[PDB]
Structure formats: C-alpha cells, structure tokens
Amino acid sequence: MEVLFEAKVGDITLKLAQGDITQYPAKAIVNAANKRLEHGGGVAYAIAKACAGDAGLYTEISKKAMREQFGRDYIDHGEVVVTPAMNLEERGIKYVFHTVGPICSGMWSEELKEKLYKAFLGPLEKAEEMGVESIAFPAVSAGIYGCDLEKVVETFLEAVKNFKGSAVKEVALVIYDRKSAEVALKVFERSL
Ligand SMILES: Nc1ncnc2c1ncn2[C@@H]1O[C@H](COP(=O)(O)OP(=O)(O)O)[C@@H](O)[C@H]1O
Ligand SMILES: [Mg+2]
C-alpha cells in the first residue's frame, strides 16, 4: 500500500494511494457494487472474498442487508447499503459501504456524472450519519462500467469538496493498478 498524495480538504485529510482497498487503514471501505449487490467481479469480488472468505456468501449477506435497509432487491445511485467487514474487522475495517455507480460504457454526460457524484457522496454522508471518521473509496465505475478514470477522479474530488460533515476526518481514494494510479495522481495535483 503506497500513499501517493495527501492534502487537506476543508477539515478533512484527503489521501490518494495505490493498492488493495481491502488492506487500507480505514474504518469503512466503499464497494463499487452493481444495483443488485451481486459481487461477481472487480473490487466487489475482492471485497466480498476478503470479508467473508467466499464472495458468494457476502453476496447473500449484502442482499439481506439491502432488503432490510430498503425493502427491495436493488438500490439506486446515492443509496448506501451497510454490511459488517467481518474478516476485515481485525484489520480495523469495521464496515463496507456498498454504493452503485453508473454504467458509462465509454460515454460521458451530465446525467452519468450526476449519478457517479451521488454514488460518491452517498457513502460520505453515510459515514457522517454513522460517526465513522475514516473512509476509503475505490474508483467507482472506472472498471467494468467503463467511465473515464480521469472523469471518475474529478467527480470523486467534487464530492469530497462539496461534502459537509464533522465526523469524517479522513478520506482516501485507493487505486489498484500503477498505470491508473499515476493518472489519478495527475488529477489530484492539478485539482489541488
Ligand atoms: N482489490 C481492489 N482494491 C482497490 N481497487 C480495486 C480492486 N480490484 C479492482 N479495483 C479497481 O476498482 C475499479 C472499479 O472497477 P469494478 O470493480 O469492475 O467496478 P465498476 O463496476 O464500478 O467499474 C477499477 O478501476 C478496478 O481496477
Ligand atoms: Mg445506470
């Protein structure tokens, strides 16, 4: 796990790091899940596997929590389903905030952007609402959902800046591959 950047955003300490989010020193980690919380691949799989030891198991636990927290088998952009980090609790990660970003498929518009923004802000406010002081995010929609990485990071930062809370003291963006990390770093530098 390598921290590539660290700046102050309001009263929050924002960090950019390269590595596996399931190993980040945060109380809550965000999962870039699909509307059904079916963790079949991407970071969702990694997180599901690291929490329950078996992705299929966490997929079921997530569906239950969602049904319990919303009354349906799906969530909308902005809505966050909370589930215990289980096996990750011994690392300091207590919860997993499940959020759903848009499916860009290589496109970009104000509509897609607004959905990704909600997908990023939702977890922050959920962290505020719960009193969690530290939270780490993955590059929501930058993988399978094909949203431009640079656009993703810009949107993530816009959310972090517009966010208004007192409990959240630390926020991080964790990027898996080095190539993408450098791209994210450039955005962080020119935005701050
Ligand atoms: N273990 C992991 N930790 C942090 N980021 C990860 C991990 N595995 C994948 N990622 C990154 O998370 C981003 C989200 O992609 P993906 O998981 O398919 O979800 P989405 O459907 O939102 O695109 C990608 O940029 C991917 O490289
Ligand atoms: Mg959509």
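Backbone N, Cα and C define each Cβ position, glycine as well.
Record features, source Swiss-Prot:
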type    : residues                     : note
DOMAIN  : 1-192                        : domain 'Macro'
BINDING : 19-21, 32-34, 39-44, 140-146 : substrate binding site
MUTAGEN : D20 to A                     : Strongly reduced affinity for ADP-ribose
MUTAGEN : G41 to D                     : Abolishes hydrolase activity
MUTAGEN : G42 to D                     : Abolishes hydrolase activity
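Positions of Swiss-Prot features highlighted on the structure.
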residue: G19; record: substrate binding site; Cβ contacts under 8 Å, 6 or more apart: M1, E2, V174, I175, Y176
residue: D20; record: mutagenesis position; Cβ contacts under 8 Å, 6 or more apart: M1, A46, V174, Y176
residue: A32; record: substrate binding site; Cβ contacts under 8 Å, 6 or more apart: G42, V43, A44, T99, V100, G101, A119, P138, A139, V140, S141, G143, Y145
residue: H39; record: substrate binding site; Cβ contacts under 8 Å, 6 or more apart: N31, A33, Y45, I47, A48, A55, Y58, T59, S62
residue: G41; record: mutagenesis position; Cβ contacts under 8 Å, 6 or more apart: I144
residue: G146; record: substrate binding site; Cβ contacts under 8 Å, 6 or more apart: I103, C104, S105, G106
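All protein chains included, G42 (mutagenesis position) registers 18 other Cβ atoms within 10 Å of its own Cβ. All chains included, 19 other C-beta atoms sit within 10 angstroms of the C-beta of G143 (substrate binding site).
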